[PDB]
Amino acid sequence: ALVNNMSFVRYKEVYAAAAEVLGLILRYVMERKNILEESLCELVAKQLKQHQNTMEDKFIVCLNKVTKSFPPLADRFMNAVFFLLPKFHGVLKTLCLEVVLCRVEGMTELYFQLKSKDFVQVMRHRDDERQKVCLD
Amino acid sequence: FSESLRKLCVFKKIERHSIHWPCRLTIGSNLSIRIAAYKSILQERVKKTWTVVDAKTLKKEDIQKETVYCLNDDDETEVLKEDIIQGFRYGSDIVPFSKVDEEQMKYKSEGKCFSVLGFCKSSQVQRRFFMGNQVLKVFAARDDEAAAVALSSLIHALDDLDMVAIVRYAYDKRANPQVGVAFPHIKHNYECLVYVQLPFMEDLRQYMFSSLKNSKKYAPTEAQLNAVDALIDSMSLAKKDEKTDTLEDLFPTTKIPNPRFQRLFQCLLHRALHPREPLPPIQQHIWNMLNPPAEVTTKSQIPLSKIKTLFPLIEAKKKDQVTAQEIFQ
Amino acid sequence: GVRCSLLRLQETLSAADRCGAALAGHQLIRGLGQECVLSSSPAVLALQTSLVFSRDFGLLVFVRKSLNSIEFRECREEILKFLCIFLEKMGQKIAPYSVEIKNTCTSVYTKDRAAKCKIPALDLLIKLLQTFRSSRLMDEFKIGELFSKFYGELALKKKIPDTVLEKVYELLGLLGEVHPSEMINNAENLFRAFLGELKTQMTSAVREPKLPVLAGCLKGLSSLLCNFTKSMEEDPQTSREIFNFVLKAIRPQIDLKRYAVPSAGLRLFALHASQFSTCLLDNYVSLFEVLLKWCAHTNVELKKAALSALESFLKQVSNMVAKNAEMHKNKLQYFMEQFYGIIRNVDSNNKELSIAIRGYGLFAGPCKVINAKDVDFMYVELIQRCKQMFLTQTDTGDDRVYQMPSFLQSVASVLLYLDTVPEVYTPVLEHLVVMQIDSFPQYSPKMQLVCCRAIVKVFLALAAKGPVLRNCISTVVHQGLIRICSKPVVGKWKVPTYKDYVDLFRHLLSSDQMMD
Amino acid sequence: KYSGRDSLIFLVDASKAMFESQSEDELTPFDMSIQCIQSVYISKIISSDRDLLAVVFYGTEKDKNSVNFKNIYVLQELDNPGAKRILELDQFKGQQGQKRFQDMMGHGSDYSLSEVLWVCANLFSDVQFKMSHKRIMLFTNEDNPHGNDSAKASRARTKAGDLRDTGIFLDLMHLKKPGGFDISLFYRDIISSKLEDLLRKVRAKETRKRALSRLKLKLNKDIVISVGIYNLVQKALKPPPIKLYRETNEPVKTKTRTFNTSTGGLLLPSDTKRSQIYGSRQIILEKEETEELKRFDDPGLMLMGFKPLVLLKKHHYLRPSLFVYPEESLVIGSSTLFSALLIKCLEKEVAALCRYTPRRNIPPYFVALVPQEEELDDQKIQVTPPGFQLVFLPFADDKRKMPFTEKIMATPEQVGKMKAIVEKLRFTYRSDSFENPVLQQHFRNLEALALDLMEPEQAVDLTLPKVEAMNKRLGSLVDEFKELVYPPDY
DNA sequence: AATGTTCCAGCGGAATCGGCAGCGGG
DNA sequence: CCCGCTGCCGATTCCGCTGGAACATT
């Protein structure tokens, strides 16, 4: 019931807030490690999957919120994040870049991945918020 | 004076037998029956066009509409009709070679025909695939009516069976060839062969619809089922009466005339007689003509209320179509 | 910054991979425009103005050369948008390039197909025609052929988006407003056009009205009515139809959001009420009701224009009744009843108190026609009421200095009409004028215009009586200087030193002519 | 989604084994793949000319792609089909095209099968459109692109699943190395020959799905169920011509207007009226008046009652039937009433009767909502959906009366021989496949004109009768019919 | 003249998207 | 009075269907 309302995509203060709280909870259960962490991680990945291919914008909003406090969830979804990156414009592309920033370390190549997604041009886009994330 | 207004009975034996279209049934290439197709049930339109006349002089010849094809230059650099060839969208581009080329290489129908393509036994021709704008009826040719008896034999062989005929029909050389069905029929005053068009393969469309039988969100309650049963029974428009043990036809919509041209006639009459008065109202006999008799409505209110109070919330209504005349008064 | 991106924006036009080059071009345009807008230094600012409007590279060249290419539509949009901003940051210092820009707009409108590009072009052309109102350039803007083109657009084109019919109609009106000498021979047709389209959009019994077309047609009619008066004096056919349409557009219909038709209709009213006058006395009850209820609508822009419309309505009806205030005494009685009912009503709406008392003072004129004594009853009722509230009432324990300008205007309006000033309220009137001079800083801006107008109207009022009262001007000015010079100079209020009064006198002794 | 254009990337194998024809002179499989892609372009350029198509070559020598992997050549980034691209692929037909391919990019190399999948993913991910299906057709015959490496195989499987999760479905048609499907590849893991259809199945068709009307079926006072009125069968017709400028082949931007009240001057749509001259006198009224005299009801369906399906006789056809199907999003709970009515009407064999009004200002017209039952099986034969069929009912003058003054029967023995003939010619009508000769010929002529190849094909008219076939399959009984009672008699 | 075809014009579904209001904070 | 988001709702674009008017033929 906790993760369900993250599928109630009509008010940000509902699904986005649920995603924030979910990230906090899941980081907590990871830190104070207990056998509820993988179950919740997979459960949350389930609704994220259900959003990934039908509502990309809400998918990335929720994924950004969760990875604000729980980076390691992004590993399952960085492939989808990269596939979606060329199709976003505005704040959503910034959210995608923050998501990929969360897990920059440990990514095997990340440079073919970025140049392929035309990283140099997106860096010259006129926006102080996104430029900063690109430089990070 | 009730039904005479309600029906076209006031017109009788005034309209002539419309037109015979002469052709020949060809089964294979040897059998041939001289046939006359009479056009039959067919959409009716008014035969007069509203003519654009300029105001304050009411003269048609006083105005001429032009149509120039200029260009997309910085100014509208007009070109002439002699400098124009029709193209066709093909992918992302436009194909020239307008009219004489396609006149040469267009399909040629090889003249009119009513050849038979075979026969279909069962309901492979079901009414939801009729596709025409008209319905023909072919009878016969007179003057040594060997054709008429031959077609009588054909009709009886088709209707004693459930068999139907698939036909390649073409009006003339220029008409696009069509393929259709040929109904047997059951009439005693006469015996025809009724033809309707039939779809090509790029006409019909496959659309996927979620089922309602295997639906859990919309499973109907048996109380709802019997409420709907009561409504249907209370709202029937057919009956068995007059001690004939046969079903009659109440409210025969196939008999009343089109209100469109009737109301147009009355509006034209009123505006001709009274040029200053505004639009008349719709005659009350018109509305009474287009409504079921009172007994079914009176029988129906109660089951209607049962369904209204018994079926789930008919909830969402947030739409409107307000008109300028009523939004500014 | 610029001409680094401008050259790149030029070279993106010839580069392959269009719609991929278009994104880079759009980003170049956005960054370039953002750099240009933010720079405030006339040297760099002029350099940017020259570079943007260059002839080899430059925004207009890009627009004209990227015009047979759909891929750049967004870019074109952006550029036109930016220019509407740049023309606003600038002024007549776009004048050298104006014709250039004008041509560009026209060309875009006739070659681009997206309404999202036609709209910015028409907006820029409207703002050009508005920036260079009276200038040498207007004869160079080929206004006659511009009108010929856009008036052809009304017939020789079928079904435009209506987000561009709005702009086309508004521009056709603005052509009549500015440089009317070249519109002289073709305004009549234009009038018919408006009276045509408006009619449909407001009288169709078959189709939902197009609100944007309504707003545009009303705005264009408003502009056209300047320089091309349609008065009931000589046109009691067209003017009545104009009034009927305005009335329909402002009256309370079914509760409508998207306040754009009432707004334009009653702006037209506020600007040209005098033009259609006889109709204005035939609907005074309903007009007054509608205008009042609009004034309370709480919409920040509808309320303003509604108040202006009410002011013009009251002014016109007062003038009309004053000429013949014998068979219109019913209307005098009605309006006095309404103003008194407002005053007697315990509301916190200072706006309606202000309009009530100001209309009371306005109608004081025609009231003396029927009695010649109620004008003397006024300026005593009014002076006493105004002394009891701005002269002794809670010296600082309230906030009702808001309606002092309206009271003082009312007094000025009243006393212009009475002879034989009661000569014992002269000191109190002087004290009110002195105190409003003293309380000028206490007002917000755009509320300082009204009080300066009130002060100057009072000064004009009692300067037309006789030298005996012209001495009161000397005394009141002397007292105002006494007060403002006697101030210290190095849930909270502020303190004025002397600065806040400067514009005050700068308005009083120099800037009344365009105001009085 | 409605505006979701379909995508398809063609991934063909050029390594070594498709430039030799397995010791045959029939067709090299590379040529077979090029033929297939030509077929798909020419089909979707008139069937689905909004879908995106791409051709990518792997195993080549030189490379081209946004990542610069080796041996991957994207011939065409995915976009709408056109004549230019069909010609660009046509230059690789046959052995002459084979050597042309050899010289422009050159086959033979060590491809990865994990860089190429990545290139396909990038292609899919670099477009700015809503895509309904991402699919990749792999044209290859080899079984083990990993014949000497297992890390390569693991990376390929990884990237295949990595494609699959993003909704990219890889399907493989294998160009039969010996000419017959006995090479059974074990890659059921990677994928989700059936190819003759892909050579030529759909000569011409279209794609869509849309409401065509969103109305309210009102139970005559307040019980309103929202409902869509779909068009199951439509009578498609050839696209309209485009006026094109001779000297440059450009659209010409027509503009029509009316003017010259004997003076010369544009007439606005407000200074004209509409008249009809009857007999001697002329009746005049304005445009909104001539639009409003045809106005009876608001758009929607209103029940007039119920009639059993028996007494509406099924030769009263004048307008192709439509398809009522419940729409809940406008008013909630409509589907429940719709299902109840469907079930009850089916069990009673009674069709509803309504007064139909599709648009705002249009005369009402009587229709019959005939229930139809969804049919389906284990094979999932979804060939009719549940709902209602709007049969349009004629009024009184849409009917026409005929001579009818002819009544002559035939003896009950010609019926037997006609029965012989008809049961001889009895055949199952069809599921499809009577495509319009005029439309198909137009498409073929247009293909020829755009690709200016040789000269236009001749569409084989399925509509024509196989006259000799009937003549031979009847034999000696039609003449027996001709002269049994009625000789010519001269 | 009867009709079928072509052409032009108008309405609506669906997706997109921008800004218009109104609603809290400063 | 400002200032700022943020729902959301209106209009555009793109299709597609229908209707009406014009065409050309025996």
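Here chain D follows Swiss-Prot for its numbers: 31-222, 237-534, in order, are the residues you see.
Per deposition record, electron microscopy, 2.9 Å.
Including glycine, each Cβ sits where the backbone N, Cα and C put it.
The active site, schiff-base intermediate with DNA feature in Swiss-Prot is assigned to D:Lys31; the stated evidence is a curator's inference. The C-beta environment of D:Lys31 (mutagenesis position), restricted to residues of the same chain at least 6 apart in sequence and closer than 8 Å, consists of D:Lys160, D:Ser162.
The domain 'Ku' annotation in Swiss-Prot covers D:261-468.
According to Swiss-Prot, the mutagenesis experiment D:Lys31 to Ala carries this note: Diminishes the ability to form a Schiff base. Abolishes adduct formation; when associated with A-160 and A-164.
Look at D:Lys160 (mutagenesis position): DSSP puts it in coil. Here the residue is the original one, while Swiss-Prot reports the published mutagenesis D:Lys160 to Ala with the comment Abolishes adduct formation; when associated with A-31 and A-160.
Recorded in Swiss-Prot as a mutagenesis result, D:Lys164 to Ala carries the remark: Abolishes adduct formation; when associated with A-31 and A-164.
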Those residues of the chain, 6+ apart, with a Cβ under 8 Å from that of D:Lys164 (mutagenesis position): D:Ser37, D:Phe154, D:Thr196, D:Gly197, D:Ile198, D:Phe199
Other CB atoms, at most 10 A from the CB of D:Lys160 (mutagenesis position): 12
Structural state of D:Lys31 (mutagenesis position), classified by DSSP into three states: coil
